[PDB]
Amino acid sequence: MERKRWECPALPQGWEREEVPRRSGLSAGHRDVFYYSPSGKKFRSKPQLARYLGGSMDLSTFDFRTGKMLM
DNA sequence: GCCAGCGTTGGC
DNA sequence: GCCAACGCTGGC
């Protein structure tokens, strides 16, 4: 349970994926997933992400939780 | 006033 | 019963 963040190959250049494990409460150990744009904007849901990227690329098979396209 | 960190909940 | 999506707010 450590924070990890770096480039997401399923998204355009400069986009990054991050996992932050929750450290306390009932949901402790749960891992939230976020994405960051090149400009550093923080995304925490696929609908949010799709309003920025959904025109520029196909997101219909992008799995927000895993960060990969569903083959 | 912001926002990281967690809880709530509707849809499945 | 799980979890995507997001509401809420203590601590700053």
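Using N, Cα and C of the backbone, Cβ positions are placed for all residues, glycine too.
In Swiss-Prot, a mutagenesis experiment is listed as A:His30 to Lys, annotated with the note No effect. Confers strong binding to methylated CpG (in vitro); when associated with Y-34. Look at A:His30 (mutagenesis position): DSSP puts it in coil. Sequence-distant neighbours of A:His30 (mutagenesis position): residues of the same chain at least 6 apart with a C-beta under 8 Å from its C-beta are A:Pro21, A:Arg22.
Per Swiss-Prot, mutagenesis A:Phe34 to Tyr is noted as: Confers weak binding to methylated CpG (in vitro). Confers strong binding to methylated CpG (in vitro); when associated with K-30. Within 10 Å of the C-beta atom of A:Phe34 (mutagenesis position) sit 16 other C-beta atoms, taking all shown protein chains into account.
Record note (Swiss-Prot), mutagenesis A:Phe34 to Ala: Augments DNA binding activity, irrespective of DNA methylation. The unchanged residue is displayed.
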